[PDB]
Amino acid sequence: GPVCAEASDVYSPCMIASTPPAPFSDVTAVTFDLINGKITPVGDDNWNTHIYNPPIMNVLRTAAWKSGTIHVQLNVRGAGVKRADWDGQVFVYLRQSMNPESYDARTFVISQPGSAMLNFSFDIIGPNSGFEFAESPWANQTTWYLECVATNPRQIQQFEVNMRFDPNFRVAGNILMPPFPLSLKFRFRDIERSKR
Amino acid sequence: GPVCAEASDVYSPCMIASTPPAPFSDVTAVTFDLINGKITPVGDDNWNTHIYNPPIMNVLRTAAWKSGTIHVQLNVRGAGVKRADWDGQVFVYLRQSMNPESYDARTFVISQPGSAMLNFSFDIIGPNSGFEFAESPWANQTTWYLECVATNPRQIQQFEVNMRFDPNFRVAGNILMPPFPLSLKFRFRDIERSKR
Amino acid sequence: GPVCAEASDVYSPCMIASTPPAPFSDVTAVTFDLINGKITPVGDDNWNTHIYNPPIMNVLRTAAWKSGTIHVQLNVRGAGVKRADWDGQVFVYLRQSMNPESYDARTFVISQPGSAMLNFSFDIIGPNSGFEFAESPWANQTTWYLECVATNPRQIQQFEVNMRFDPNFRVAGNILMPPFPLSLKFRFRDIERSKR
Amino acid sequence: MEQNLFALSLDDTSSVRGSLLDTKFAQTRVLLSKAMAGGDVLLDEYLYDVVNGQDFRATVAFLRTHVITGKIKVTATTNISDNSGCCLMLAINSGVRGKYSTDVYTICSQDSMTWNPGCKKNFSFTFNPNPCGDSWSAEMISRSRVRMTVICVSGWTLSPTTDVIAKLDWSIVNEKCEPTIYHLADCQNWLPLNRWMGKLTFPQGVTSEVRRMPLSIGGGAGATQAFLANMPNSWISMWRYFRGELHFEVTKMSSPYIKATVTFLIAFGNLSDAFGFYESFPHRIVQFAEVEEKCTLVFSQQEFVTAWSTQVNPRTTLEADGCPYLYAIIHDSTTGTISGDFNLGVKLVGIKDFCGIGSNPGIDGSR
Amino acid sequence: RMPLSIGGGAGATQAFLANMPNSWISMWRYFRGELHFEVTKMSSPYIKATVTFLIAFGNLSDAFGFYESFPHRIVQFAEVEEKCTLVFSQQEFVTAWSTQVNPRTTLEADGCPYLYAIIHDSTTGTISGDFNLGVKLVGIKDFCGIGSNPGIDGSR
Amino acid sequence: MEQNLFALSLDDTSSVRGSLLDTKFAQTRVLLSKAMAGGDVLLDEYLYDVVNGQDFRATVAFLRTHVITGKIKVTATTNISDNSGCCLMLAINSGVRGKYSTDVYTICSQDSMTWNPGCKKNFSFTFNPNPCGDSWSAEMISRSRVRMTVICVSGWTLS
């Protein structure tokens, strides 16, 4: 409709993936490993990827064993492209594994002009009393990847995966990670830096 | 769909921010400090900002300590622009702080042609028995800002932040404010003034 | 989405307001006094207004003291205008008073091409045991007006305010009204009259 | 001796109270012209303007008491010889709007006394000027602009020698102000209406006079290219179909000297005039004595098979109309030693055990 | 006269002043309750005056010498007393009244109650000086707030 | 509905009664000049002329009640700083005769309040305007010509 339903809780932005710059016109894709926080673009396409460090992500990277629902919100921007000239589609795919043999756990298909939003959820669940160690050889446990495909990277400028734990979420165990490094005008700070 | 869900309660308009006039074409942004009622546009862009004085806003400006949910409705107008020529996007961002290090608490992304609406909510909650003094040095409490970005200010003419207290809302303490000053054709009064 | 939610009850059409005919291109507006059933267009613009006489309206005109929720459905038509050439927006505003000092109780903002619908509600409530006499000097009671603005009257041909009492609605007292007079091809009867 | 003035009883917020002498607050002097006609405004002023230039015991109490829990009694002393008679109606409405109709239909609705001076020496009735609360004030009704209207619904059947005066005498009794609120429940034990079904003139003679009044009451009463509306009648038309025990209140408006016996019955429109078997149907005979001017016909649920529509299309003829009518048939002959019609006023007081079905999208006119 | 449409702040030049509690009550459209004023003497004990307080509407003129027809409270202050608590029960008001009125509305056309303060006799003293007197609505007991004020800009 | 008018309670002969708000029938505005002397008539009028041009709750009751069993209370709100003081005397007498004396001596006799505004914030006193009976009326005191007199027996010690 026109009158929209009310958004609510705090979702923190975890992984941005800007699309390769001009003149690159071909179809391209990217994969967000939602648990381990990794962004692997297809082939040798120079996507500009950043993994931010909100509390969600630091927990997801450091927690060994995880359990329960995480709500995702994939936002898509957004080039200065006349609406009648828009031909960009965004196909996304939840997957357990990245291997050819595995099927998708969910497919979404978006062709909103300019910009778009897609809220979904998925529950991490595993063998060890409902807990899953992501990509552990034990019990051949697996991650959740989020494959995303831009049919037109000139029009789709960037993806943006925001996440939120459902209240039921639970972790256990620590992982020794390396030191986490610190951190287009779609932003208030970035508009100031282009005139200074 | 076409058949829309029923809107309801009284939301009062708090902060309008008209976009800079012609020939200014570049990307621009504005920040609404939702609690303290302040509108800081980016750099030296002459946005035309007004903070109105409905009961909500006068309470939000005078109350010291606040607690509970406030429902926002960000409306966007709206130039006389052919729909096929529309390329304007609106990115909004809830934030606690305006500093570079802080992350967003919510991102929305709108590319409706002409005009748009975006209802969301957020709960003020703080250390002092669930109450938050906005921007107090005590316990490094922080506001809620609403950063908004217009990719095309020729098409997006103005923002408009309407608000409503949820029934759970509660204040305490008074603040000594200075005297509150009093108060494009998107209006019945403004249409009369352009032919008189 | 594409699959739409199910509409239901009987809403009766109360007030139509057709937009001024060609060559009038300027921005214009109209105000529907929702209780007293009056349609005042802005300035000297010859809008073609009709107030129909369904049971709702006759009750709203004759009842003195009123209480409870009324559901409105503002429909907008609708010219034969190519969708890519569409630039018409519709801004609506609930208000208590028509005076400059009063603020809005609700703002909606629609830019659907061709035609549109907007369901909302509002509760009449007043001092006299929850009853409100519309525009009575007693306790400075006030109406509900519905200001509506067409940015492009060549494209937006007419407004149409349908209403329905919620089950909780209650009236008391009679008002002596004068005799109620009796009663573009957007209609089955009107198509027959243009070929006869 | 000195005393503490803050402790005194000068904050007496109590209502106006006492005997009928010391609750009187105004008298008003209505002139009934020697030759007055039907549908004729005798008085029409705001209820607060009654008390302008008055000096009775409760007049200053009435204006200065912030709250009043009691009803307003109005009594009208007016009489005329048995030989003649007419029908006056005093009526209170919660307000007006520009160039309002003063037809008996429109007015009746809310709070009204109707009487025949020929039969009743005097007539009184109480009312609550705020119909959605237990209380009111002089400042409420002045600014709310409550409107009082006296109207003559039937002229003098025999004119008096000179002009007449009806003295209205406004007091405040100590009855509870009960509120009268209409609401959208489908089943209601008592839905009041005070719907003016119409004035029935029957000329003097030997002709078979029949008068039909349709019970598809909704959608107002007629006018030129218009219709009149009360609130209660607009309220019942919210529903598509309806039924209940109908409580009519038939009133004699002529003199006692014009005599006629009237059969009342429910039946459908198809029945012709010059059909002389109306008393096959169940019916009630109504003779009026000299003193009686008022009688209450009730038509139970057993007179109706189903509910019937609140509105019918105005174009539908009597031949093709499946809702019931209320017939009023002269049983014998209208008579009298003096010339004049046998006027008779029927007023649907209300529907008992009202059952409203559906949701009327509506029809424009009336009949 | 002091208006009981208290909401929407107090006035200034092209502005208004606001507390939180007064901005809070204006959340609601109409309201009512027992009003607990606290009238305070600010002058010396030597300036003497008797003050009638009453609820009534704006239409009542000055040089209308029948204010004591209405219910009222007389307030004499002794030398030692500087403070007294006027209370106006629910029986002084028929209905609720609006928290805000348009600033343009005149006294002649304004249907909310006022609180009058009328000098009963005459202000006196052997020393020169006004009889200053401060009224402060302490609070509303049995407060009942109705509706939802969309708002009005000014004060009065 | 009709009713028998002879049976109604319009022959209520009862006296004026109730709270002090609804028994009030007049106020009167006496001017004490900045420099008033002793033996100085401030007010002097017939007690019935008090109620001329009055519109309080019991004013029309007072004029129209044929009998009144109750006393008349009069109360005088008048105060002045402790620094000063004077002596006023309000006084009611059953009548007068041509060019009467208004010396405190003459006046006092029958029914009088005397007070010092300097000390008393206000002063009240009741009285019976018919001194040889248990009852009276507005018509009795108008035609009997009962006379009320306020006099200043001592001037302001400090103006």
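All chain A residue numbers match Swiss-Prot; in order, they span 834-1016, 1023-1035.
Header says: electron microscopy, 3.0 Å.
Cβ coordinates are placed from backbone N, Cα and C, and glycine is handled just like the others.
For reference, Swiss-Prot has these:
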{"type": "MUTAGEN", "residues": "A:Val942 to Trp", "note": "Loss of capsid assembly"}
{"type": "MUTAGEN", "residues": "A:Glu980 to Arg", "note": "Complete loss of capsid assembly"}
{"type": "MUTAGEN", "residues": "A:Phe1025 to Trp", "note": "Strongly reduces the efficiency of RNA packaging. No effect on particle assembly"}
{"type": "MUTAGEN", "residues": "A:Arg1026 to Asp", "note": "Complete loss of capsid assembly"}
{"type": "MUTAGEN", "residues": "A:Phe1027 to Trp", "note": "Slightly reduced viral particle yield"}
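A map of Swiss-Prot features onto the structure.
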| residue | record | Cβ contacts under 8 Å, 6 or more apart |
| --- | --- | --- |
| A:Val942 | mutagenesis position | A:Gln922, A:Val923, A:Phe924, A:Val925 |
| A:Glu980 | mutagenesis position | A:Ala862, A:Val863, A:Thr864, A:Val925, A:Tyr926, A:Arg928 |
| A:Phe1025 | mutagenesis position | A:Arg910, A:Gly911, A:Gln990, A:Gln991 |
| A:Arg1026 | mutagenesis position | none |
| A:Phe1027 | mutagenesis position | none |
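Reduced to three states, the DSSP call for A:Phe1025 (mutagenesis position) is coil.
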